[PDB]
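**Q** Below: one structure in structure tokens.
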Amino acid sequence: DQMX
Amino acid sequence: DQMX
Amino acid sequence: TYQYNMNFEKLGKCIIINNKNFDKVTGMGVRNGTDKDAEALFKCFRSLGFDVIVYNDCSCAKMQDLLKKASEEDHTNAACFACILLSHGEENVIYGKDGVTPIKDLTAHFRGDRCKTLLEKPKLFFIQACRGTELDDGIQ
Amino acid sequence: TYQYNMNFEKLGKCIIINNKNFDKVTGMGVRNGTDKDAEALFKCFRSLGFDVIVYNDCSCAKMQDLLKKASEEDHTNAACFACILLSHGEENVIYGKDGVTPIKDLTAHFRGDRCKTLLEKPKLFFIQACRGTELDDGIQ
Amino acid sequence: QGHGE
Amino acid sequence: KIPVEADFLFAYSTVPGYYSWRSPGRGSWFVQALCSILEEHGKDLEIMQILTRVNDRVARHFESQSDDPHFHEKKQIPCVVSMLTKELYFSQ
Amino acid sequence: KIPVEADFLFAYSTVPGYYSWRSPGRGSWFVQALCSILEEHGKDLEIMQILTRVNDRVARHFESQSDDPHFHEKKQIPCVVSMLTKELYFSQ
């Protein structure tokens, strides 16, 4: 997962 | 009226 | 289910912080009409079933400590928690009689990891205070 | 008397800003997966009855113009308005492909005194974007 | 519409 | 696991950046409205239905009055921030 | 007179100060949740009921996955800000  |  | 479970020994604690008088150095005036708010809130939340406690003219330290201790109490038998703040304020902060303190820090005490007996339970905060100096002229 | 009147010819306009690629200068990475979000959102809001249009990789100026122009259209026959923002962001701001812009400035165009045709009508904003760098470790 | 406990 | 910031609800008397009004004789607009709605529906409506009604009551029933034309006839709209994960009813 | 800030609703994917998560192969957690709920109840539930279920879904069904232990198993809770004055149903 990646952060926004 | 007054402000808070 | 889609509703919070309300089958507990008691509805919960309701803490009311009624700040009317402030130290001269803060530049804040007396909040006339706040005792009427506090009285009405107290009667109202008692009717709902909350165990209400009313604090008056609290310093920033008293407000922080008072909420920290409440979060350390055992809420196991309560369905929820309510806190009502009545005072002057500016964006993101609320006034104690001797100054300003972040609203985030006051409520942080009840975070899931810092108040386990309220985990998965609604934590309500009602805040009567200014959040800036903008005015709404309205339309229509 | 407790629900918004939805008896209008159109449900309303829906703007979806889908920012996936950003200028190297911003240092922000590719938002892989945002295309699936945009498409799934397109179908859902279309299904609700919104007249939706998707705009990809908008610059800050474009996003501003987009919302400003929309606020200047005639919403007399619409029940409401909706805007979905998909991008990188920080507290109070959202990224365009070339930098950040205040969320407040994007939405202010729709205030009652600046968009008469949406007065007393719901104005919805859905924002998928970071609001800081804190992490929630969760509990239990 | 109809909300209900 | 449950998010640590989950299950909070903040019912603010006004929106970010704005003043909040209080009548020395009757109390703050927000509190008057909240108690009024709670006294009549506190035990039969969901918390958000209650607060939405408070929003409407504060927005429509109040207007400021000051000898100063600068703070005359001003309006106010509350602000509800919810991180609740379920509907909340005060009864049963 | 109507307050100029009245009738707005902001549905944020996360609370102030925090990150918001997105899965490269499935999309952001918030949107996945929003769409699944709208697809199933978009036309029969009030907007707050819908967003409340979205908060629950995001809070319970998601947990970050990363090699870096610093971003391992993190959670998220959306944030709903409502200045609405009535109940909103997308129908009739």
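Residues 212-303, in that order, are what chain G shows, numbered as in Swiss-Prot.
The backbone N, Cα and C atoms fix where each Cβ goes, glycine too.
Below are the features listed in Swiss-Prot for this protein:
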- G:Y229 to W: Strongly reduced thiol protease catalytic efficiency (MUTAGEN)
- G:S239 to E: Mimics phosphorylation; leading to inactivate thiol protease activity (MUTAGEN)
- G:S239 to A: Abolished phosphorylation by PAK2; when associated with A-30 and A-173 (MUTAGEN)
- G:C290 to T or N: Does not significantly affect thiol protease catalytic activity (MUTAGEN)
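Let's see these features in context: how buried, what's close, how far.
**A** Around the Cβ of G:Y229 (mutagenesis position), 25 further Cβ atoms fall within 10 Å across all displayed protein chains.
Listed in sequence order, the residues of the same chain lying 6 or more apart from G:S239 (mutagenesis position) and placing their CB within less than 8 Å of its CB are G:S224, G:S231, G:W232, G:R233. According to DSSP, G:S239 (mutagenesis position) sits within a strand segment.
A simple way to gauge crowding: the CB of G:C290 (mutagenesis position) has 23 other CB atoms within 10 angstroms, across all the protein chains here.
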**Q** Chain A sits near which of the mutagenesis positions G:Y229, G:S239, G:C290, counting only a Cβ gap under 8 Å?
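**A** Listed mutagenesis positions meeting the cut-off: G:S239.
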**Q** Take the C-alpha atoms of G:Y229 (mutagenesis position) and G:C290 (mutagenesis position) and report the distance between them in angstrom, rounded.
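**A** Computed Cα spacing between G:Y229 (mutagenesis position) and G:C290 (mutagenesis position) is 11 Å.
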**Q** Suppose we call a site close when its Cβ is under 8 Å from a Cβ of chain F; which of the mutagenesis positions G:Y229, G:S239, G:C290 are close?
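**A** From G:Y229, G:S239, G:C290, the ones near chain F are G:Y229, G:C290.
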